[PDB]
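**Student:** Sharing a structure with you now.
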Amino acid sequence: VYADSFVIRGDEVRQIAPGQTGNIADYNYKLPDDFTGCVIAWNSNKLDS
Amino acid sequence: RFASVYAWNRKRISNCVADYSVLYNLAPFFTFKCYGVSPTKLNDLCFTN
C-alpha cells in the first residue's frame, strides 16, 4: 500500500475520485479507473488556514 | 433573472456549436451528474436539437 499526502480546496474533493476530470483532476493528480481502496479527507481549517 | 419552477422557461438552441469548456469553469458546481451521457465526452458529440 502507498500513501499520498496533499491539501486541496473543498470544491475539488469531488474530482479526486477516479473517472472524473477537471483543472486539478487532470493537471495535478489523477487516479486509474481500477483504483483499489479509498481516500480519507478531513478538514484542516484549524491547522492549515 | 430565472423564472419560477411552476413557470419554468425554455430556450431553443440550434444550428450552432457549443463548447462545454466555458461551462465547467464555474467554481460552485456541486450537484452535477448525467444519465444518458458522460460529462467527459460531451465535447465530441452531435445533437439534432
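Note that chain B is numbered according to Swiss-Prot, with residues 346-394 shown in order.
The deposited model was determined using electron microscopy, 3.8 Å.
Yeah, the Cβs are placed from backbone N, Cα and C, and that goes for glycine too.
For reference, Swiss-Prot lists these features for the protein:
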VARIANT   B:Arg346 to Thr  In strain: Omicron/BQ.1.1, Omicron/XBB.1.5, Omicron/EG.5.1
VARIANT   B:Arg346 to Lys  In strain: Mu/B.1.621
VARIANT   B:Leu368 to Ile  In strain: Omicron/XBB.1.5, Omicron/EG.5.1
VARIANT   B:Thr376 to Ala  In strain: Omicron/BA.2, Omicron/BA.2.12.1, Omicron/BA.4, Omicron/BA.5, Omicron/BQ.1.1, Omicron/XBB.1.5, Omicron/EG.5.1
**Student:** Tell me the Cα distance separating B:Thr376 (variant position) from B:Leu368 (variant position), rounded to the nearest angstrom.
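**Tutor:** Roughly 14 Å, rounded to the nearest whole number.
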**Student:** Using a 10 Å cut-off, grab the number of neighbouring Cβ atoms around the Cβ of B:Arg346 (variant position), all chains included.
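**Tutor:** Summing over all protein chains shown, B:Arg346 (variant position) has 3 other Cβ atoms within 10 Å.
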**Student:** Within 10 angstroms of the C-beta of B:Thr376 (variant position), what count of other C-beta atoms is obtained when all protein chains are considered?
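**Tutor:** A count of 5.
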**Student:** Would you mind reading off the Cα separation of B:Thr376 (variant position) from B:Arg346 (variant position), to the nearest angstrom?
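**Tutor:** With distance taken Cα to Cα, B:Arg346 (variant position) is 21 Å from B:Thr376 (variant position).
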**Student:** For B:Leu368 (variant position), what is the tally of other C-beta atoms lying within 10 angstroms of its C-beta?
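**Tutor:** Excluding its own Cβ, B:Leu368 (variant position) sees 12 Cβ atoms within 10 Å.
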